[PDB]
Amino acid sequence: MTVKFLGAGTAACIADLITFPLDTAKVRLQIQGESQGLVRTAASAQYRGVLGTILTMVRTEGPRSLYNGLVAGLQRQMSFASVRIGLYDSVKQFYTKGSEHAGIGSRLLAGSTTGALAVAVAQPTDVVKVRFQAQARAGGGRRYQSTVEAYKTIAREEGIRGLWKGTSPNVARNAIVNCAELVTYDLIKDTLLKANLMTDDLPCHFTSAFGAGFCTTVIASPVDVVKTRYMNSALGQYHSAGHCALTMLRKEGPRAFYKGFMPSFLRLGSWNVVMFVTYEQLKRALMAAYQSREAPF
């Protein structure tokens with residue numbers, strides 16, 4: 001029997017499949033900071049052709065190479081649903097709690113405090129997975145490396161700071177969305193939430209949302225746009241976020257933002273599909289009252 005957990009359960013499975021091949025395209029689409037000098041002797045060896053690159057990976061190691069690690073990708077997906085067994089109900093009940101006739105500020109403080117606290121317990125899996133994909137050229141040294149082995153060796157040469165590279169901005173990312181969320185969230189409550197679902201015309205409310213849906217996405221786009229600009233560089237003399245603001249005003253007019261934005265746009269098409277799958281469940285749900293009735297009683 002299906003349910004909300006399993007509906008979500010079906011959700012996590014489809015989204016990463018059509019999205020995993022996406023990462024390989026972004027990195028190739030780079031001037032190749034490798035500059036190993038290999039590029040100048042041969043400035044090609046990999047056309048934009050996305051069909052081309054995916055073909056290249058299997059013949060690189062072998063067919064067993066695509067099915068090797070396959071068990072590791074799922075476990076990625078395995079933990080997301082498991083944590084939502086507690087961190088979902090927990091931050092969620094922390095922000096929508098009845099209350100009395102206010103507490104919007106309280107919710108910011110509860111949400112800001114709890115979320116920051118939550119990253120505290122879980123985080124190492126998220127940092128390693130991006131870094132893990134980056135560790136390239138298969139892997140030699142008789143015994144094949146692993147997650148436990150992978151974390152420690154780069155840490156010896158690179159240190160803690162190497163590791164925090166993503167950790168610090170990730171926390172910042174959480175704050176802005178929530179910050180963005182409270183301003184945004186107010187708007188959803190006003191429509192169709194004046195007294196929570198109080199109409200038999202279910203199809204009517206949905207159509208209102210879609211038209212509404214396109215308008216919200218434009219609001220959604222800005223967090224995505226700023227991220228791509230970064231690509232302009234990597235590593236240097238950037239102490240914290242604030243150094244960018246002083247630097248940006250002095251050099252590189254605000255026009256630089258308008259230019260360079262092809263990756264995010266590409267992200268937007270793929271990113272758009274993931275929201276759609278949740279909508280699909282809403283479109284097609286369970287269908288048996290007696291079955292649903294028996295579970296809660």
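Along the chain as shown, residues are numbered 1 onward.
Every residue gets a Cβ built from N, Cα and C, even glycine.
Remark: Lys4 (mutagenesis position) has no non-local neighbours by Cβ distance under 8 Å and separation of at least 6 in sequence. The note that Swiss-Prot attaches to the published mutagenesis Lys4 to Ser (Swiss-Prot position 16) is: Reduces proton conductance and long-chain fatty acid transport. Retains normal inhibition by GDP.
Per Swiss-Prot, mutagenesis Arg64 to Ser (Swiss-Prot position 76) is noted as: Has no significant effect on proton conductance, long-chain fatty acid transport or inhibition by GDP. Sequence-distant neighbours of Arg64 (mutagenesis position) (same chain, 6+ apart, CB under 8 A from its CB) do not exist here.
Listed in sequence order, the residues of the same chain lying 6 or more apart from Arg76 (mutagenesis position) and placing their CB within less than 8 Å of its CB are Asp16, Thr125, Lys129. DSSP assigns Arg76 (mutagenesis position) to a helix in the three-state reduction. Quoted from Swiss-Prot for the published mutagenesis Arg76 to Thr (Swiss-Prot position 88): Reduces long-chain fatty acid transport and inhibition by GDP.
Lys129 (mutagenesis position) falls within a helical segment according to DSSP. Record note (Swiss-Prot) on the mutagenesis of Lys129 to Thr (Swiss-Prot position 141): Reduces proton conductance, long-chain fatty acid transport and inhibition by GDP.
Swiss-Prot lists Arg173 to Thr (Swiss-Prot position 185) among its mutagenesis entries, and the accompanying note reads: Reduces inhibition by GDP but does not affect long-chain fatty acid transport. Spatially close to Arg173 (mutagenesis position) yet at least six residues away along the chain is no residue at all, judged by Cβ distances under 8 angstroms.
One entry in Swiss-Prot concerns the mutagenesis experiment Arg255 to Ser (Swiss-Prot position 267). Its note says: Has no significant effect on proton conductance. Using a 10 Å Cβ-Cβ cutoff, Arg255 (mutagenesis position) registers 7 neighbours.
Looking at Swiss-Prot, you'll find the mutagenesis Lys259 to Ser (Swiss-Prot position 271) noted as follows: Reduces proton conductance to around 40% of wild-type value. Displays reduced long-chain fatty acid transport. Retains normal inhibition by GDP. Non-local neighbourhood of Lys259 (mutagenesis position): empty, since no residue in the same chain at least six residues away has a C-beta under 8 Å from its C-beta.
Record note (Swiss-Prot) on the mutagenesis of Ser264 to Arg (Swiss-Prot position 276): Has no significant effect on proton conductance. A simple way to gauge crowding: the CB of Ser264 (mutagenesis position) has 18 other CB atoms within 10 angstroms, across all the protein chains here.
DSSP assigns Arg267 (mutagenesis position) to a helix. Among the sequence features in Swiss-Prot, the mutagenesis site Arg267 to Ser (Swiss-Prot position 279) is noted as follows: Reduces the rate of proton conductance and long-chain fatty acid transport. Retains normal inhibition by GDP.
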Position of peak Cβ density within 10 Å, selected from the mutagenesis positions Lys129, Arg267: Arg267
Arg255 (mutagenesis position) and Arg267 (mutagenesis position), Cα-Cα, nearest whole angstrom: 21
Reduced DSSP assignment, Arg64 (mutagenesis position): helix
